[PDB]
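Notes follow once the structure below has been shown.
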Amino acid sequence: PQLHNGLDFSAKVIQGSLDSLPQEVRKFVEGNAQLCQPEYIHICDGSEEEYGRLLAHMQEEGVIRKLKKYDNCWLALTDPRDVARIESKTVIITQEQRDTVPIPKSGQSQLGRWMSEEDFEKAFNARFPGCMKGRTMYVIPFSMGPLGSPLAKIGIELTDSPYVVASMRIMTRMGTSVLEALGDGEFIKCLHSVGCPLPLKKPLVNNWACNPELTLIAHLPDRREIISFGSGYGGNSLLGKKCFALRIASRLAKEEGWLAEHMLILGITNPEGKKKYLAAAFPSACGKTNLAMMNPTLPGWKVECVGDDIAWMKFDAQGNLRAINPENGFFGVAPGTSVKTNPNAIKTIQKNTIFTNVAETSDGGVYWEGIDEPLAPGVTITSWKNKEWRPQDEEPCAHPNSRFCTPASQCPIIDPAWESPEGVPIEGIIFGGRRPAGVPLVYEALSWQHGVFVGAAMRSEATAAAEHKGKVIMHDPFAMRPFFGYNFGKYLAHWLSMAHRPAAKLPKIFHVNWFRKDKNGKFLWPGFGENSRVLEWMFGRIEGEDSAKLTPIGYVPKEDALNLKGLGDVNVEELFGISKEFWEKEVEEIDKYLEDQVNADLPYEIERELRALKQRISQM
Ligand SMILES: Nc1nc2c(ncn2[C@@H]2O[C@H](COP(=O)(O)OP(=O)(O)OP(=O)(O)O)[C@@H](O)[C@H]2O)c(=O)[nH]1
Ligand SMILES: O=C(O)C(=O)CS(=O)(=O)O
Ligand SMILES: [Mn+2]
Ligand SMILES: [Mn+2]
Ligand SMILES: [Mn+2]
């Protein structure tokens, strides 16, 4: 009801009808419309016609440019201050800090950023009132996971950015059919604004609306709400991806008995006609998408991609660990992608793809560092900074975190079960990161508990996907450090508890290192498609082949167990060397980290594995 005409926003709806929305969805839209004061409300239907009009609008506004060389591909250039996920402005709100992070012994927590409800209310009120003035509020109904899948969850994202709408159409399942499936069910509430109400007080760089000073990405798991302000970019604005499908979801998974993880899912078929699925957790910028889409060098082997970034997993009644990819597309790092490093991505991205912050060629194409493809005479390059660019300039032509956004169904090796609602059965889990020294090419964990310790102990040299820079070795347990939705100690206990489940078929756990360097700073391992030789060894180990040798850190391939035919120049002694001096220091760093950062919430089984590793190294 109303005493005037200030609460009913029906007169501002330019697509759809508030009356057709489920009651709780309507309240969420209208209540936030009252707060944010949009000029128009657009309820997305997911149709091709809608997508075409939004592209045309963004093109008319100068937000995107058409890449005339390809089929329906587009380029967006951002403000250089809004180029990546920002870990330091990402917070989780719970009544008690211990629900979100373990209370550290001495230092500041690196495992999350907690904010009190009272502090968030002040931050919220300083940002959102009136923030969409003069803009359209888009209502995005989306499903994470195939519609109707038992592990599928529905969200509603409100946003004032058409770029977010177009990207969410690719990255999620979006539109009218989701609203019909939702009915009066529960949904995750996602609220986003670029934070630039009109009239603009500050001019825009590259026609990219953002508010870097006020950027804040908040999660309220108890209210099932995600609230993001000030950034239009990737993990900050596509709220289904990191905010929902890892942070909120990992908390729900803890409550409901499943897992939500930063893992690719791949299926690999051997020359005997046997197929197995594996999941792999590597940190951002550490090669998940390259592995998920790999073109194997070994003849008679095939790799198919289920997903490249997020996995939701649950034991079924039979004890199989089943996984789904909740995403609908790939949001992949562009630089370094070439016919030699990821040819299956090259095939995927040549139609229906949105590129952000890569270079444009004068004939309507895309360019980036590492594309490894020469240009014809006379073709010139415009950098992501909208400037003429020559290879003689110092700066790269594409931002290091520039991305492609592409439909998963276009991938030529997309797995036939990638949308199956029952998920695929996982028989191995791979961990790994960038370790230039000390850590061998591959090893296998000694037990479930040791494998959980291996995940907990993950470290990786700093890349350029967050705001971290330089060559520092940082901790990134389970590749989830930016993404834990709750107390990491309780997350470890959750993982350990899977061994207590009746008839659970626990997968084998492996750790890889593609990145070991020699004294010259040269990679010892060619990687990319050649990583199929490591997968072959894992496949045989899952089948029970006697192809491993025991070391203090776990099982490693026997001499001649790895197919190295075609790379006779491979230094196997350096690739698999285990130095007592390196590992004595490694265990001390892991010990100091777990003691400070996990403290009273460290499960005893993890401390026991640490003690056992220390003892095995001491006996070397
Ligand atoms: N040496 C070596 N480098 C690799 C290999 N696979 C991938 N890379 C490197 O990994 C980098 C690209 O990784 P990203 O696409 O950023 O990694 P990602 O895990 O998919 O990142 P997110 O999408 O942010 O989660 C490039 O620097 C590649 O050179 C490999 O097998 N060997
Ligand atoms: O940082 C990551 O792991 C990504 O996959 C990119 S974003 O979705 O977080 O922007
Ligand atoms: Mn205009
Ligand atoms: Mn990726
Ligand atoms: Mn990722």
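For chain A, we keep the numbers from Swiss-Prot: what you see runs 3-622, in order.
Looking at the header, which is where the method is noted, we find X-ray crystallography, 1.7 Å.
Backbone N, Cα and C define each Cβ position, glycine as well.
Here's what Swiss-Prot has on this protein:
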ACT_SITE  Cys288  active site
BINDING   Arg87, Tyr235, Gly236, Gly237, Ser286, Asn403, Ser404, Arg405  substrate binding site
BINDING   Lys244, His264, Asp311  Mn(2+) binding site
BINDING   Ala287, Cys288, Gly289, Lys290, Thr291, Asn292, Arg405, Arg436, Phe530, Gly531, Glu532, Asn533  GTP binding site
MUTAGEN   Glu89 to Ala, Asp or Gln  Abolished phosphoenolpyruvate carboxykinase activity; decreased affinity for oxaloacetate
MUTAGEN   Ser90 to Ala  Decreased phosphorylation and increased acetylation levels
MUTAGEN   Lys91 to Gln  3-fold decrease of affinity for phosphoenolpyruvate
MUTAGEN   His477 to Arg  Destabilization of the closed state of the omega-loop, resulting in decreased capture rates for the weaker binding substrates associated with catalysis in the phosphoenolpyruvate to oxaloacetate direction
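With a cut-off of under 6 Å between the Cβ and any atom of ligand 2, the recorded positions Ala287, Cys288, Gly289, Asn403, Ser404 reduce to an empty set.
Packing around the residue listed as 'active site' is summarised by its Cβ count: 23 other Cβ atoms lie within 10 angstroms of its Cβ, all protein chains included. Each of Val85, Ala86, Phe333, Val335, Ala467 belongs to the same chain as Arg87, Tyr235, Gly236, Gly237, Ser286, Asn403, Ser404, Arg405, is absent from that list, and has a C-beta within 8 angstroms of the C-beta centroid marking the substrate site. Between the CA atoms of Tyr235 (substrate binding site) and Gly289 (GTP binding site) there is a gap of 21 Å, rounded to the nearest whole number. Only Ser286, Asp311, of the recorded positions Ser90, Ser286, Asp311, place a Cβ under 6 Å from an atom of ligand 5. In sequence order, the binding-site residues near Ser286 (substrate binding site) (Cα within 10 Å of its Cα) are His264, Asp311, drawn from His264, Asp311, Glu532. The substrate site in the record is lined by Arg87, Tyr235, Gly236, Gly237, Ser286, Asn403, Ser404, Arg405, and its two most distant CA atoms lie 15 Å apart. The record assigns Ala287, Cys288, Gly289, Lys290, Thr291, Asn292, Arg405, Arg436, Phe530, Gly531, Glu532, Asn533 to the GTP site; their largest pairwise CA distance measures 24 Å. Cβ neighbour density within 10 Å is lowest for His477 among the recorded positions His264, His477.
Under 6 Å, Cβ to nearest atom of ligand 4: this is the test, and of the recorded positions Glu89, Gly237, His264, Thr291, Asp311, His477 it is passed by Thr291, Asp311. With respect to ligand 1, the recorded positions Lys91, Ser286, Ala287, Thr291 contribute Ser286, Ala287, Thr291 as residues with a C-beta closer than 6 angstroms to one of its atoms, given in sequence order. In this structure, the C-alpha atom of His264 (Mn(2+) binding site) lies 12 angstrom from that of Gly289 (GTP binding site).
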